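Here the structure comes first, spelled out in structure tokens, and everything after it is commentary.
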Number of protein chains: 6
Amino acid sequence: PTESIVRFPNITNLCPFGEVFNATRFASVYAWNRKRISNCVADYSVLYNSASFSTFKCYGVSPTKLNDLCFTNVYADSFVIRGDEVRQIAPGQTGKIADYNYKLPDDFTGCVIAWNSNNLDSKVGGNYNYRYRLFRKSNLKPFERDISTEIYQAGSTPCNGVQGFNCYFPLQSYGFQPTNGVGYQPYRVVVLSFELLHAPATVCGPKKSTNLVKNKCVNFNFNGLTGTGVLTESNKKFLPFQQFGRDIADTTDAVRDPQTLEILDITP
Amino acid sequence: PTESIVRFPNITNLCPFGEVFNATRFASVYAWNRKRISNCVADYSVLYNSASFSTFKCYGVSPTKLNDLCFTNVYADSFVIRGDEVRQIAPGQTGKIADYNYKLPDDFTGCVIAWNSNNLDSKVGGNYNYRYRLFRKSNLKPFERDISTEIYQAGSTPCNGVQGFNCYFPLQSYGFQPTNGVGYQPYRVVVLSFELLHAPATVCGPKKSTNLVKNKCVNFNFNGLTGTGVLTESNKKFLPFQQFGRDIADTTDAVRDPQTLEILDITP
Amino acid sequence: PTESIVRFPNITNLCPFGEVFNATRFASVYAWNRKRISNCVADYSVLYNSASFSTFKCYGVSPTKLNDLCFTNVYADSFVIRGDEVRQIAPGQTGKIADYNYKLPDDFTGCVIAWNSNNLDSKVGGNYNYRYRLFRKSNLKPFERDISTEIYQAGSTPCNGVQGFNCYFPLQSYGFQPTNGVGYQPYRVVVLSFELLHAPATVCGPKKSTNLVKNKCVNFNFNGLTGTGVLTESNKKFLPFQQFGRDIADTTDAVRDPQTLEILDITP
Amino acid sequence: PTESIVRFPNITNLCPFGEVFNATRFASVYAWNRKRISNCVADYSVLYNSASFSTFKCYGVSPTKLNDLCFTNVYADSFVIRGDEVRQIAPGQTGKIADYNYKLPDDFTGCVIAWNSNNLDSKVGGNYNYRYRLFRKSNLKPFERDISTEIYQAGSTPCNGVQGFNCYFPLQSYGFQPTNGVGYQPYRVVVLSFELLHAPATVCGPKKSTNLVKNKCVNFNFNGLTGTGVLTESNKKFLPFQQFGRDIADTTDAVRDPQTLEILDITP
Amino acid sequence: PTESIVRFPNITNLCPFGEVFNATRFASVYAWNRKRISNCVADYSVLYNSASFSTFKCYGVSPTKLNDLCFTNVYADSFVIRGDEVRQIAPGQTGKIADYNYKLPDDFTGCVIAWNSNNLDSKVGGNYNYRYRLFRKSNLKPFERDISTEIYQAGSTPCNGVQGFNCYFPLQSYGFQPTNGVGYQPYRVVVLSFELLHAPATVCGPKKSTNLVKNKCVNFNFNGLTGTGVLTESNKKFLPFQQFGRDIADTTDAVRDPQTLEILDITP
Amino acid sequence: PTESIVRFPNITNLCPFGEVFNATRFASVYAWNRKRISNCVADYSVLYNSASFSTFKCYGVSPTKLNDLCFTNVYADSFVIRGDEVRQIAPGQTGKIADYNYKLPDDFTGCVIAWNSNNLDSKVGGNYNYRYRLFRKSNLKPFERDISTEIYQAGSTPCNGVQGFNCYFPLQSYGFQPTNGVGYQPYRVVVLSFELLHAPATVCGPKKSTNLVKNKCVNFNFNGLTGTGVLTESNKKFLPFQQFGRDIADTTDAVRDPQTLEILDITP
Ligand SMILES: *[C@@H]1O[C@H](CO)[C@@H](O)[C@H](O)[C@H]1NC(C)=O
Ligand SMILES: *[C@@H]1O[C@H](CO)[C@@H](O)[C@H](O)[C@H]1NC(C)=O
Ligand SMILES: *[C@@H]1O[C@H](CO)[C@@H](O)[C@H](O)[C@H]1NC(C)=O
Ligand SMILES: *[C@@H]1O[C@H](CO)[C@@H](O)[C@H](O)[C@H]1NC(C)=O
Ligand SMILES: *[C@@H]1O[C@H](CO)[C@@H](O)[C@H](O)[C@H]1NC(C)=O
Ligand SMILES: *[C@@H]1O[C@H](CO)[C@@H](O)[C@H](O)[C@H]1NC(C)=O
Ligand SMILES: *[C@@H]1O[C@H](CO)[C@@H](O)[C@H](O)[C@H]1NC(C)=O
Ligand SMILES: *[C@@H]1O[C@H](CO)[C@@H](O)[C@H](O)[C@H]1NC(C)=O
Ligand SMILES: *[C@@H]1O[C@H](CO)[C@@H](O)[C@H](O)[C@H]1NC(C)=O
Ligand SMILES: *[C@@H]1O[C@H](CO)[C@@H](O)[C@H](O)[C@H]1NC(C)=O
Ligand SMILES: *[C@@H]1O[C@H](CO)[C@@H](O)[C@H](O)[C@H]1NC(C)=O
Ligand SMILES: *[C@@H]1O[C@H](CO)[C@@H](O)[C@H](O)[C@H]1NC(C)=O
């Protein structure tokens, strides 16, 4: 391996992590706000190295390596919970938030970023505008959003839309005050989930593309696909929707150049 | 009485509470900051209607009735403590902040205003820029300020100005973190002391001044002096430092108007 | 005083304290249940000797001297509150229950009897059927019950009968669990308020009457009217509503006998 | 498998769990009560649906599947402890109850049911009738009790069974009050121990016995012996104690019918 | 008033406060040790200037003035209690220590000293050598001890000297741990009660006497009896047991010398 | 296996564990004290018998088997830390002590022995003599000691050798009170480190040295070399640095007798 060749798509616009994180008002956890992120350079070490997030805990990927990876789509799910419920944003965990408000799948790949928000989300006398769903008949499916407001029937009597004995509203207020304990303290949570599935990659890190060298042994990083081999011209006519190539041994022997749209044969 | 005549003097500028309360940085408790406020208009109801002040304790005045009474001079004292010693900013209270950092007289008149500033004065990894005087050979007198950094000799041996065995540095750091408990979270405290000595009033509130009505039994408030009488015209010989006259009964019977310099005979 | 004479009306049915204290379901604190107790004999010893009432606090009446006094009418107010809200059931106290749910007068005469009911009012998973009023525009008057359920306008926008941002339901659930700490455990509260008017006393204790002794110096207890003097047969005519004979000097001169209906002058 | 066939013995007398769980007074933890349950149909639904059991921790068996299985002998160990020491009733923990009062084996197959009993085991002024062994020479063996009252020597002095300096009574009282916290509140604990040997099962659930359908491929459940097969009429001569039968390869190939005492060959 | 003439008796030996306050082992609170301090000089400002004592509350006298007074006798009561029970050592208090172990009179002239002894009295594995009386039929008279060990019958059944159901041992061990809470460390309490009989005082403070100067208007401190006057030779002879000479105004004008034992007359 | 043989070298002197564990004053954790224990007999059972130690965590070796083995060298480390920071003395653990003060290797062979020291290290007025490094530019490598007192720079502003804004002293005083909780409580930690590497072993347990039995099948522990075989004479030419031989199968077949320096042959 004489050289190393990194080829990423030629994109420059930064996708708004600022509008996800530095928003004035977030949403409640029963109505958590999901933003689609695609076609951007994403500097994850801006979020990592900044001393502002108490929890930057990442599942299925390393937080330091996120600049050196490319994902097809990023989902940013922002909401506000209490501190003791910050642990509940994890696969294979139980609680009110995990069962009824926000559920993470067991194959989750992404990061959970939680930081304290006392000055923004508390008020003397109580901040009651952040509600969590307390009552539901069944647990939530992963990434299912439930915003329905129907009176929960906890007994045998029908409720008919009126709260009362054994008939409760499903949404319950946090009631934040700045004098509250650190467990009952407002924490803003943003969950980044990365689609690593077979698709064209849109969100890529700030790594700079190098020029293409052929007919030599080079390490290569084509759109997040890492390998070592000899890149040459290929007579393989790719159909325009195809990015990779593959053989009977299930090995990537052909890739499409992200920039020049050139099909390169990877001879090992 | 028929109507009330409130006479406040011709003052146009506002009292500078803005850099007292909304400053970017506050000083520490050992170097507690003091601002002298005089000769302006102060609207205390803005501070009273705030939804962020957790503690608004007052002494010698009512927390409702502070705006209508108007004062000689306002001493605004600003410092950052943590939440446990907010009770130590009370008169007669004993503690490390009370004995060694900031001591209030037992006859203190004014209001203590404190609010949590965890999003401002705490950083992830620790904020150590706010210090308190842990050691002093004598307890502080009321309202004295000690910023000396001399090494507190706690043993018999002279160690000559270095930290070591029983040779402690007098200041120590709070060490604020955003994940700390509410006792160990930063609280910005602004003591607002007011003196009520025999002097003409310099700070008075946003209450409007009404026109004079003479020769009729009216309730009057002549710039802090409230009475009932038939405010007739005068022929008195008031020297220009004489705010209000007296008599053999030691009762107020002649007041010179603050807005026109006209002496008025009070007759009940 | 040679002898002691006690005359109480010949009433024999017990007061229904068993219906008050041993009811299966107590109402919520916002809808506290008042029962009027009159025309019976009240045995307060069964309340006092039994050891389950953790809080037994009487105001204006000595708690061990409940039996000898006679009362006109008794009001028993029953409800369920959490453990830290028990101290607010007292004259002159403040809190959410005192302001918005149940306010005692500052001149309150009677007892507060609170006992733990964790077995009867908590189920595993949460008992959400006990609600307290959390939002009100103004504090309650003494002995005033508010069961209104209109949406509380916290902000400047009209609520229009729907819960949402800055519009809250005034009632909030306790959510009792048996694993919750004693601050957050159910306590059943019965407040006995005795009124002592100029009306004839109907609620009298279990003290038994003696025979009347006339023309001799005795110490008498005439239906709660204690005193000492020579009871003599009188020619005074009382009208049927009149029960005793206060003179021009406002001292009791004659008493109507509560059993035989006899007019009895008191000499000293 | 066309259908499911379940054959259980026709025992209809219900197992005495009412005497275990609803006894008027339990025993102290040093003298914990053990009851032998056998030869009855057991209903575990009344334990699971009940909303008073705060702890239902089952080791080795699924708590929902207690109703499904059959056992031979059930050991019910009932006692009263305090809340913080409920966590000591589990296989493999330490503490005063685990070491000196009640030890659970590491191979424990059974459930632990703990519920709060503040209404029944606490008295205002203290309930000191519940004792625990505080001092012992060596830690207890599993399922061993020590009701001995011998004065524990904690020094080097033979003090002849008299309490005093370094000679302590082995048993110490709890002293339960309703105002005490949940760490120091009474919890009644019933430990159910199921033993499953190579023995005929006497403790089973209320699952109904269906009619005998032979010569068809059925799922079958013969007295807890689950499987799938084509049950036919046999010619094997089982001895009366011999319940099922095994082939050369130690697989169940014949069973006796629990109801009609008939030998049925299980061919697959 | 030129110069004071302090005359205190020529007492040679210091009071044994060191043996009381510095003893190795203190007695338990049910069997507290009382020591009679008399015929000596006692420095009380040594105790105050030492900062080891957490509590120094003195009732009926000020702690700083104690070196200036001659008391007739001193009683030193030393015991070990819990921290939360330290407040029970006060005149007019309720609790287990006040009712059953150590009762202070309401007319108390003395000082209460309490210092933490987690270092010397606590021990890992438990120090159960300190016991307190938990059960008694009646409350204690002031300065009364109970060393009885009879079984407290709390039911109808007799006990026959055997512990069991409703029969409890009167004394319960404390169980001191070094890992206990702030209310549960051992505290050693010395109660110094100053007997002030109208007698020759024998416990005097450390004040250097001044030789007698007569026939001039001087201050004097004769045996703690402060006064101002002219001291003259006395014509009358007082009885050998009687020192104070009272007048019609109940003021001493004829005092015996506490060094040369001769009568002196005080005149204005 | 007829006769067990234990051959240890003839080492007479006892190890100085008294001067390490029972030292009067320990060093602080930034300047932790390392003592080299070699060429003595060590009794670790008497370390294990004491119940004063609240943590006796041994990593890689079991505490019961400590007397069995032999070591070449022992590293006895000693320091004082608070109770919450005891857990950071562990392999593969993070914290202030682990990063900045004392780091164990990830594969550590030895025992962490920590006991509470409230009685020895606390004093009234606070013991601030114990300091810990709170600020460092880089994390400590394992078994590396840093005693630098250079002022740590946090901001871009140079410190210039004085304490100030964003320039802190790297060492912080603990502040131990006798009234502190168990979290801030002084704990004395000794970390014994053992090397299991093959060398002439100098420190061994108190096991008795048996005689030499030859030409009989015996168990043997030759300086901690456990095995079973028929120990016969050898003609192998062991050099002085060669202590135990090995065969072509890499098994121990010839061991030098530690007492005699005589070469013996293991034969199974
Ligand atoms: C949010 O704003 C702050 C400004 O104080 C900035 O430092 C931070 O980087 C911003 N975060 C994002 C994600 O843009
Ligand atoms: C950018 O990429 C596109 C294809 O995605 C390609 O057609 C174009 O030539 C590239 N431009 C440059 C300057 O590399
Ligand atoms: C403004 O102030 C001056 C002096 O303070 C006073 O004489 C004058 O009357 C005031 N102006 C008005 C319009 O009253
Ligand atoms: C500080 O700034 C906020 C920003 O809205 C303002 O509402 C508040 O009144 C300011 N405080 C003072 C004392 O002016
Ligand atoms: C409630 O019922 C119990 C039954 O055990 C009884 O002891 C108690 O006296 C009753 N309460 C009243 C107020 O009578
Ligand atoms: C009972 O009281 C009534 C009046 O309330 C009276 O008429 C009647 O005589 C009394 N009974 C007796 C036996 O005195
Ligand atoms: C105990 O009694 C209650 C009374 O309703 C009943 O619901 C419960 O099922 C009983 N417990 C058992 C184990 O049968
Ligand atoms: C019930 O079972 C027994 C054996 O357990 C059997 O002898 C008896 O016949 C059965 N009864 C019926 C009605 O089948
Ligand atoms: C000391 O006191 C005695 C009486 O107790 C007295 O007789 C004697 O004179 C005194 N000593 C002096 C030096 O005055
Ligand atoms: C107890 O001993 C210490 C040790 O020197 C001493 O400082 C203290 O003064 C003594 N206390 C008394 C009352 O003598
Ligand atoms: C420390 O001294 C005590 C004194 O009794 C002794 O028991 C203990 O064994 C000593 N510690 C060690 C580690 O030997
Ligand atoms: C002790 O061991 C040495 C070798 O380590 C040996 O030379 C010496 O003779 C031995 N002494 C005794 C008394 O066994």
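Chain F is numbered as in Swiss-Prot, which gives 322-589 for the residues shown.
We read in the header that electron microscopy, 3.0 Å was used to get this structure.
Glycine residues also receive a Cβ, built from the backbone N, Cα and C atoms like all the rest.
Noted in Swiss-Prot for the protein shown:
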type	residues	note
VARIANT	F:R346 to T	In strain: Omicron/BQ.1.1, Omicron/XBB.1.5, Omicron/EG.5.1
VARIANT	F:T376 to A	In strain: Omicron/BA.2, Omicron/BA.2.12.1, Omicron/BA.4, Omicron/BA.5, Omicron/BQ.1.1, Omicron/XBB.1.5, Omicron/EG.5.1
VARIANT	F:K417 to T	In strain: Gamma/P.1
VARIANT	F:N440 to K	In strain: Omicron/BA.1, Omicron/BA.2, Omicron/BA.2.12.1, Omicron/BA.2.75, Omicron/BA.4, Omicron/BA.5, Omicron/BQ.1.1, Omicron/XBB.1.5, Omicron/EG.5.1
VARIANT	F:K444 to T	In strain: Omicron/BQ.1.1
VARIANT	F:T478 to K	In strain: Delta/B.1.617.2, Omicron/BA.1, Omicron/BA.2, Omicron/BA.2.12.1, Omicron/BA.2.75, Omicron/BA.4, Omicron/BA.5, Omicron/BQ.1.1, Omicron/XBB.1.5, Omicron/EG.5.1
VARIANT	F:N501 to Y	In strain: Alpha/B.1.1.7, Beta/B.1.351, Gamma/P.1, Theta/P.3, Mu/B.1.621, 19B/501Y, Omicron/BA.1, Omicron/BA.2, Omicron/BA.2.12.1, Omicron/BA.2.75, Omicron/BA.4, Omicron/BA.5, Omicron/BQ.1.1, Omicron/XBB.1.5, Omicron/EG.5.1; May enhance affinity to human ACE2 receptor
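Here the variant positions are F:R346, F:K417, F:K444; the one with the fewest Cβ atoms within 10 Å of its Cβ is F:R346. The Cβ neighbour count for F:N440 (variant position), using a 10 Å radius over every protein chain in view, is 15. Looking only at the variant positions F:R346, F:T376, F:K417, F:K444, the one with its C-alpha closest to F:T478 (variant position) is F:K417. Its Cβ taken as reference, F:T376 (variant position) is surrounded by 16 other Cβ atoms within 10 Å in the chains shown. When the variant positions F:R346, F:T376, F:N440, F:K444, F:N501 are screened for a C-alpha within 10 angstroms of the C-alpha of F:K417 (variant position), no residue qualifies. Ranking the variant positions F:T478, F:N501 by how many Cβ atoms sit within 10 Å of each one's Cβ puts F:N501 at the top.
Considering only the variant positions F:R346, F:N440, F:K444, F:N501, the residue whose Cα is spatially closest to the Cα of F:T376 (variant position) is F:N440.
Spacing of F:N440 (variant position) relative to F:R346 (variant position) is 12 Å (Cα to Cα, whole number). Applying an under-8 Å Cβ distance to chain E, the variant positions F:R346, F:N440, F:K444 reduce to F:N440. According to DSSP, F:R346 (variant position) is assigned to coil rather than to any helix or strand. Taking the Cα atom of each, F:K444 (variant position) and F:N501 (variant position) are about 11 angstrom apart. Across the fold, the C-alpha of F:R346 (variant position) and the C-alpha of F:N501 (variant position) stand 20 Å from each other.
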